[PDB]
Amino acid sequence: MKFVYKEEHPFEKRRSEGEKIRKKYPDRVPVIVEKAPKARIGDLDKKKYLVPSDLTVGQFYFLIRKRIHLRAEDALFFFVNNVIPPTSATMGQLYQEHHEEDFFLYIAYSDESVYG
């Protein structure tokens, strides 16, 4: 997976804003959400999100679901560093285990449990 956000913004600019997001909103974590390129589902309007540290993946799912207007029958998986986070886990946990050196958490989403 190759996030277009890392190509749209130079690193040092991302590392800068990621620091200021964390500073001003310590109760929230900055997340970038893009879709796996082969995945067959709708695209997301925006890529950069500010998520409470206590929000669960399931809630982020249903948020991402109705933002993509996805039905309950349809599948939707998260991938942070090519692993599927457990659906009853907080974003704050995921940030402190997987945030990158620009201080963003990167999450790919797909309709399949293994993407390509």
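Numbers run from 1 along the shown chain.
How was it done? The header gives X-ray crystallography, 2.7 Å.
Even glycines carry a Cβ here, placed using N, Cα and C.
In Swiss-Prot, the entry for mutagenesis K24 to Q states: No effect on WDFY3-binding. Impaired WDFY3-binding, but no effect on SQSTM1-binding; when associated with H-25 and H-54. The structure shown retains the original residue. A mutagenesis experiment is reported in Swiss-Prot for this position, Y25 to H, and the note states: No effect on WDFY3-binding. Impaired WDFY3-binding, but no effect on SQSTM1-binding; when associated with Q-24 and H-54. Record note (Swiss-Prot) on the mutagenesis of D54 to H: No effect on WDFY3-binding. Impaired WDFY3-binding, but no effect on SQSTM1-binding; when associated with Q-24 and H-25. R67 to A appears in Swiss-Prot as a published mutagenesis result, with the remark: No effect on interaction with TECPR2. One entry in Swiss-Prot concerns the mutagenesis experiment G116 to A. Its note says: Impairs localization at the autophagosomal membrane.
Positions of Swiss-Prot features highlighted on the structure.
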{"residue": "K24", "record": "mutagenesis position", "DSSP (3 states)": "helix"}
{"residue": "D54", "record": "mutagenesis position", "DSSP (3 states)": "coil"}
{"residue": "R67", "record": "mutagenesis position", "DSSP (3 states)": "helix"}
{"residue": "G116", "record": "mutagenesis position", "DSSP (3 states)": "coil"}
*If we count other C-beta atoms within 10 Å, could you say which of the mutagenesis positions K24, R67 has the fewest?*
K24
*Calculate the distance in Å between the alpha carbons (Cα) of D54 (mutagenesis position) and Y25 (mutagenesis position), and round it to a whole number.*
13
*Among all the protein chains here, how many other CB atoms are within 10 A of the CB of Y25 (mutagenesis position)?*
14
*Write down the Cα-Cα distance for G116 (mutagenesis position) and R67 (mutagenesis position), rounded and given in Å.*
23
*Once near-sequence residues are set aside, which residues in the chain of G116 (mutagenesis position), 6 or more away, have Cβ atoms under 8 Å from its Cβ?*
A36, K38
